[PDB]
Amino acid sequence: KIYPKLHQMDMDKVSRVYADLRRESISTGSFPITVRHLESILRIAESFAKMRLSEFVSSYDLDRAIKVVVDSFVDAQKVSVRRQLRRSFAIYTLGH
Amino acid sequence: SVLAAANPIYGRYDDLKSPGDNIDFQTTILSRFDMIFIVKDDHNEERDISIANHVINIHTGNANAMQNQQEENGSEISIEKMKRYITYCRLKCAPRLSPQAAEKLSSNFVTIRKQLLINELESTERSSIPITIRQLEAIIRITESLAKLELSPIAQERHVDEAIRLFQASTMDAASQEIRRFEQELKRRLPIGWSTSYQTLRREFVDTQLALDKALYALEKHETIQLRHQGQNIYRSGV
Amino acid sequence: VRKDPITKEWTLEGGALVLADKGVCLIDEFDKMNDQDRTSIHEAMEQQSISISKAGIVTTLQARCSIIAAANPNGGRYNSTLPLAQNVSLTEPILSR
Amino acid sequence: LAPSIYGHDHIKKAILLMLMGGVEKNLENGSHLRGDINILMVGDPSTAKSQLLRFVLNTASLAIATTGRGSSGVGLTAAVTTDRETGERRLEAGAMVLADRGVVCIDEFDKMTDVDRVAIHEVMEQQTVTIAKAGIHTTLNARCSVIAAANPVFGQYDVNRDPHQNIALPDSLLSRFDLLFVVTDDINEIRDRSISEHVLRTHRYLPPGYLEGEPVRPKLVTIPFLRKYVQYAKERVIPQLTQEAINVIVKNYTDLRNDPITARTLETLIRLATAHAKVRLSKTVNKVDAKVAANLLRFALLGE
Amino acid sequence: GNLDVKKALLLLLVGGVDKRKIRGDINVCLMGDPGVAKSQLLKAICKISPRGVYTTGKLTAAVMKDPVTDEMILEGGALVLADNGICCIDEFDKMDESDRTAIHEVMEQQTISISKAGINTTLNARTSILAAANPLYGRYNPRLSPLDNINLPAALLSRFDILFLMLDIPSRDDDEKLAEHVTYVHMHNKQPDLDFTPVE
Ligand SMILES: Nc1ncnc2c1ncn2[C@@H]1O[C@H](COP(=O)(O)OP(=O)(O)NP(=O)(O)O)[C@@H](O)[C@H]1O
Ligand SMILES: [Mg+2]
């Protein structure tokens, strides 16, 4: 029944999240961030709005989606860099 | 026409590895493609920001209106009209090359063949991405297709320039991809912020001899050197 | 594609990603697959279709699946001193999907 | 031959002699020596190997085209089928049988599966194919010049390595070809300029009556004349071998052998000389024919 | 030439003495280059023998049912046709393992066995094996072993009574003679005079 629309989008936040994920993903062995991951943030936000049966995606859905994708990226990193990367990415996710 | 899409061996292109190790395909099948594009994630942050804004405009549904405005503005055409137009071009026109176009194409062929020869010498192996007389016919077909858009019954100099440019942008770019003593000699003898005119470095290194241009390519990729002033001045710009 | 036993002609048989169209497909022990089996996933996993062209059949099926897969790292156990691509043998085009 | 192909002069010479193969011998107890000339072009991509096959396909009186992947071994020799007119098992001629007293063209020859190439051997060795299946036990004539195109095992010929390592085919098959040609797309500015300006002249062609840019629906003979000349020479002259030619042949054969050469090389030289005598329309083979035959086989073996 | 080989090839036809078993069969393999064209020699001596048969490695017995009609028969292979005769195995290096095991049983027991489709038998194979084999990579290197040059296994080669490695060596002497002989055949459509009278 439910098909959530994106609206009021924090375009700059998702853009900065993807840009930073791409930059820090230049580490040769890391999880290979690609445009399909950018679209994945939007799919995940839509799924969270789906869980609420909400035909619009709120900021809470998008923020939870960003938290999932960033944590999934950070969790895949080796311990030598994971603290520094988690601290760097915290501005996007621990604001929620 | 065959339009084919593929990933390299190791999935991601693995830039520091040899192209002959990254590319699965034999030179036989590769030669049958008029244009081979090697596509890479540039990872440039400005580009990634731009792509992110664009993709968001797709998923938000803004792009549905944007394409319609672009079509009505005459800056774009639809699937249907373009389909009919390709059919019309394929049935009305089949242009020849003018003599001038023919000469430019011929000299371009010998030029790219020379580039491939020297690259195979510099890498001491036969190139995986080939340049062959079949690939001259690739540039011929591309020239003709470019004239075939506008239904011009002959291709001209302008169409050959664009055909050459596209082949350079695709198949050549696919093909395009002791010095340790000479580079530290240059670092020792040219300190920071000063210029060595190139020909004097060539004379000095020869007087000790092709290692020179490898050293310059490496040091130019790094920040340490900058080829100023039409390439005449080797400038120790960086560290 | 199978040679139809009663019609004596070629016909398609939908695989798991056809059966689970508008659904989920669940590949447990994903790292144990043969790589020729694994790389069949790609089209259905991103373009959400299967394009068979065999025995004179030529058509594209719908494969609208969310695939959830479970894998062990290389050697049987993870290593947090290695980055991901060295923990597991999966290549970037399948990992990105 | 093939005026739209630059260069490849020795190959076009061999092709001409292969269109005009030497006389077949029949001996005591019906023993047989073949008269076809079998050519293999192996080499780099874009070296006109397929185009030369397509010219031969358009020029011989009777030519059958084949390609390595597209050819089954059964589809090549002959196949059993039921004749629905009566209901009996009957043979259907394959490419090698249909080309009898003609030629067979094989593109992408090294791409064949070996159970296909196992069926090539009897045509080359005996000019015949033997069937022993379905209660059908027969032998069929397949007397034809095979001309084939191939690539090395690597995408291009690797001069660092031996011909048996470059070339995929068994020596038990390579020895059956009369002339094994190795060609390369070796880069050189002068040759590249020449071939390029030729190819541009070739692509600037316009057939008669068509408008500019409209889509289609130093002495040299015309292809119809050339086809007539080949028919004349095949039908009307059977060159007889002669001692003055034999002297050249034995001198050249011993010299070539006493520096890959084998006993089969000798009757190849005889075939090439006999075919060149057919080019002269002469009732005898002569010292000129043996000299040209040895020069051309020397090119093929030494890359002279 | 090759009169040592020809002298050995005769002793296949006359054979030794069998006794209560002790065996009369004698076996020979003609190894080396294909340019010697040994196949014609096998063809010749096959025609000499009153009971022999010419074959290719490209031999085993089998229940080869459905010959013409859908119908039951047991095919005794060429090694059984060669019972009390010569089996001339051309292309001997090319044979497959079923034929290798067939040759093994006849060269040891002078039988070939069946355990197929319910049929359990031993067919008689008192046969002498004449074989011809050719090297890998086309031409034999004389400094390397026959085991290096040819596909056949050593244990099988050990069971032959005579082994002839007839190589092809280029020669300013021999090649003129072979060339004149062959060119005579092409020029006169018959072989030259032999300098002796053969037995038919
Ligand atoms: N000497 C030549 N003169 C003119 N055109 C040539 C020449 N050599 C190659 N070409 C062109 O190259 C193209 C490919 O020729 P083709 O006969 O398919 O090459 P090939 O030797 O068969 N290559 P491949 O099938 O990949 O092994 C044709 O369009 C020819 O016109
Ligand atoms: Mg070809």
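Residue numbering for chain D follows Swiss-Prot; the residues present correspond to positions 367-583, 648-689, 696-740, in that order.
Structure method, as recorded: electron microscopy, 3.2 Å.
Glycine is no exception: its Cβ is also placed from the backbone N, Cα and C atoms.
Per Swiss-Prot, the feature ATP binding site maps to D:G409, D:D410, D:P411, D:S412, D:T413, D:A414, D:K415, D:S416; the stated evidence is sequence analysis. According to Swiss-Prot, the mutagenesis experiment D:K415 to A carries the following note: No effect on MCM2-7 complex helicase activity. Loss of MCM2-7 complex helicase activity; when associated with MCM5 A-422. Reduces MCM2-7 complex helicase activity; when associated with MCM2 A-549.
Sequence-distant neighbours of D:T413 (ATP binding site): residues of the same chain at least 6 apart with a C-beta under 8 Å from its C-beta are D:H374, D:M407, D:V549, D:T550, D:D551.
Listed recorded positions: D:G409, D:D410, D:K415, D:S416. The one with the lowest count of other Cβ atoms within 10 Å of its Cβ is D:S416. In sequence order, D:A368, D:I371, D:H374 are the residues near D:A414 (ATP binding site), counting only same-chain partners six or more apart with C-beta under 8 A. For the recorded site, D:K415 (mutagenesis position), the DSSP three-state label reads helix. In the structure as shown, the Cβ atom of D:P411 (ATP binding site) sits within 10 Å of 22 other Cβ atoms. With respect to ligand 2, the recorded positions D:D410, D:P411, D:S412, D:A414, D:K415, D:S416 contribute D:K415, D:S416 as residues with a C-beta closer than 6 angstroms to one of its atoms, given in sequence order.
Listed recorded positions (D:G409, D:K415, D:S416) with a CB under 8 Å from any chain B CB: none. The binding-site residues near ligand 1, defined by a Cβ under 6 Å from one of its atoms, are D:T413, D:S416, chosen from D:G409, D:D410, D:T413, D:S416. A 10 Å cutoff on Cβ-Cβ distances gives D:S412 (ATP binding site) a total of 21 other Cβ atoms nearby, all chains included. A strand conformation is recorded for D:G409 (ATP binding site) in the three-state DSSP classification.
The distance from the Cα of D:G409 (ATP binding site) to the Cα of D:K415 (mutagenesis position) comes to 8 Å.
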